[PDB]
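Report on the structure given below.
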Amino acid sequence: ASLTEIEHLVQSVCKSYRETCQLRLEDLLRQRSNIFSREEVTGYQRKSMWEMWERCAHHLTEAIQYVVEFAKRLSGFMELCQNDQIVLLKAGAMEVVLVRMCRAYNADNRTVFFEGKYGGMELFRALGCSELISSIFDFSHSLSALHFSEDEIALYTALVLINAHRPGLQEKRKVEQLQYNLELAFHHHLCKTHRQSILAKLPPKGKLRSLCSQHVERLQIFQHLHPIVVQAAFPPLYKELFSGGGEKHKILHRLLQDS
Ligand SMILES: O=C(Nc1ccc2c(c1)N(S(=O)(=O)c1cccc(C(F)(F)F)c1)CC2)c1c(F)cccc1Cl
């Protein structure tokens with residue numbers, strides 16, 4: 001691809017990320033002063049474990065839906081075969097959601113934007129997921145040091161999703177060409193912006209994958225112990241991405257058609 005085609009792809013990715021942002025950046029930076037009271041934190045702490053899980057699962061599902069829209073606008077993604085579109089989203093949607101969260105994370109007090117206000121790790125104590133919640137906060141703490149620009153997050157989360165190493169891809173070769181054109185665009189943008197030192201500081205690819213495994217493997221421990229709660233109160237999209245007996249409901253293969 002030519003240099004201007006590469007510049008074209010940078011702008012098309014950045015505009016695609018602008019249009020499918022769940023939260024606006026200027027709103028997140030003005031809410032940093034809006035912090036949960038200690039009594040509000042205590043409210044979240046005394047809530048029942050299964051109620052706190054459903055609450056967070058729905059908020060996670062809503063964020064993943066904006067990632068599907070992001071994929072749907074990605075250059076080349078909708079040109080892939082559907083089975084590869086599902087494989088890429090089944091694996092990378094939570095990863096994109098975990099990277100996008102670092103915008104809603106305040107490194108200057110180790111708080112995160114949750115339900116309109118910012119709060120620390122102790123907000124989620126009722127989940128009984130101390131280690132998983134810590135890994136998420138530390139992951140966001142690392143990305144916040146990079147001081148990503150919105151354009152840089154656009155190209156980074158694009159590559160997080162368009163990955164040719166994903167198990168199950170039927171047309172692995174076409175995803176390779178997609179991944180190459182995007183990393184060339186990402187690298188070209190970092191070169192024009194004088195932000196190439198970011199690449200050496202980026203987290204190793206495994207930490208994102210290990211975070212997902214940490215996340216998913218913890219869910220079905222909850223789904224095994226509290227199975228009826230998951231089938232009745234957890235949202236469908238969440239069960240298809242993350243549950244064993246939840247792939248019967250077809251949800252992704254309709255978000256990818258209704259355009
Ligand atoms: O909550 C979970 N994962 C998740 C991943 C990304 C996002 C959301 C949720 N939400 S959110 O507004 O609720 C929000 C906003 C800041 C921080 C957090 C938290 F990750 F600390 F919970 C959550 C949107 C972005 C979850 C779960 F469903 C089951 C077990 C353990 C966990 Cl962690």
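Count begins at 1; order follows the chain as displayed.
The backbone N, Cα and C atoms fix where each Cβ goes, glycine too.
Quoted from Swiss-Prot, the note on the mutagenesis of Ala63 to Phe (Swiss-Prot position 327) is: Completely abolishes transcriptional activity. Swiss-Prot lists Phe114 to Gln (Swiss-Prot position 378) among its mutagenesis entries, and the accompanying note reads: Completely abolishes transcriptional activity. Mutagenesis annotation in Swiss-Prot: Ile133 to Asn (Swiss-Prot position 397), described as Nearly abolishes transcriptional activity; the structure shown retains the original residue.
Distribution of Swiss-Prot features across the structure.
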{"residue": "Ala63", "record": "mutagenesis position", "Cβ within 10 Å": "19"}
{"residue": "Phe114", "record": "mutagenesis position", "Cβ within 10 Å": "17"}
{"residue": "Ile133", "record": "mutagenesis position", "Cβ within 10 Å": "19"}
>> Whole-number answer please: how many Å between the C-alpha atoms of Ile133 (mutagenesis position) and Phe114 (mutagenesis position)?
In response: 13
> Does DSSP give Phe114 (mutagenesis position) helix, strand or coil?
Replying inline: strand
